[PDB]
Amino acid sequence: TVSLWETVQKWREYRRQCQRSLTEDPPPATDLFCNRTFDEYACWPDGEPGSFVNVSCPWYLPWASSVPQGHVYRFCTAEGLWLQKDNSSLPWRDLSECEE
Amino acid sequence: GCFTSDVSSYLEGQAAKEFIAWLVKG
């Protein structure tokens, strides 16, 4: 099976690549975009207002080859703010395609 | 899932999965 330490190593490389992307990717066409971020699980780019933002299932997942075409989703509202889950401070997120 | 090595392999696989679940809720 896939070990914890191999998954941790892959996660650190994913985080490191994401932080390079966050710092170096050119800015969006307007601050009306939702802002790029790393939520500890996936790397989110800038989001167009009023549309869904999809990112490939994180490639460090132990079962990554079980979901090679899956996507995790956020929604960027018309206000340029990530859609939030009520009863929490966290943005709404659909990861169902990246489950085991 | 009948032999000792099935349990030990399951235990090792769970360590990685709990780490994912920590990232998710985190």
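Note that chain A is numbered according to Swiss-Prot, with residues 29-128 shown in order.
Recorded method for this deposit: X-ray crystallography, 2.1 Å.
Here the Cβ of each residue, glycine as well, is placed from N, Cα and C on the backbone.
As written in Swiss-Prot, here are the features:
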{"type": "MUTAGEN", "residues": "A:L32 to A", "note": "No effect on stimulation of cAMP accumulation and on GLP-1 binding"}
{"type": "MUTAGEN", "residues": "A:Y69 to A", "note": "Abolishes stimulation of cAMP accumulation in response to GLP-1"}
{"type": "MUTAGEN", "residues": "A:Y88 to A", "note": "Abolishes stimulation of cAMP accumulation in response to GLP-1"}
{"type": "MUTAGEN", "residues": "A:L89 to A", "note": "Abolishes stimulation of cAMP accumulation in response to GLP-1"}
{"type": "MUTAGEN", "residues": "A:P90 to A", "note": "Strongly decreased stimulation of cAMP accumulation in response to GLP-1"}
{"type": "MUTAGEN", "residues": "A:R121 to A", "note": "Strongly decreased stimulation of cAMP accumulation in response to GLP-1"}
{"type": "MUTAGEN", "residues": "A:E127 to A", "note": "No effect on stimulation of cAMP accumulation in response to GLP-1"}
{"type": "MUTAGEN", "residues": "A:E128 to Q", "note": "No effect on stimulation of cAMP accumulation in response to GLP-1"}
{"type": "MUTAGEN", "residues": "A:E128 to A", "note": "Slightly decreases stimulation of cAMP accumulation in response to GLP-1"}
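Annotated features taken from Swiss-Prot, shown on the structure.
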| residue | record | contacts (Cβ under 8 Å, 6+ apart) |
| --- | --- | --- |
| A:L32 | mutagenesis position | none |
| A:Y69 | mutagenesis position | A:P86, A:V100, A:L123 |
| A:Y88 | mutagenesis position | A:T35, A:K38, A:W39, A:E41, A:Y42 |
| A:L89 | mutagenesis position | A:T35, A:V95, A:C126 |
| A:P90 | mutagenesis position | A:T29, A:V30, A:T35 |
| A:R121 | mutagenesis position | A:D67, A:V100, A:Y101, A:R102 |
| A:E127 | mutagenesis position | A:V95 |
| A:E128 | mutagenesis position | A:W91, A:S94 |
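Annotation note: A:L32 (mutagenesis position) sits in a helical segment as assigned by DSSP. Annotation note: A:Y88 (mutagenesis position) sits in a coil segment as assigned by DSSP.
Classification of A:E127 (mutagenesis position) by DSSP places it in coil, neither helical nor stranded.
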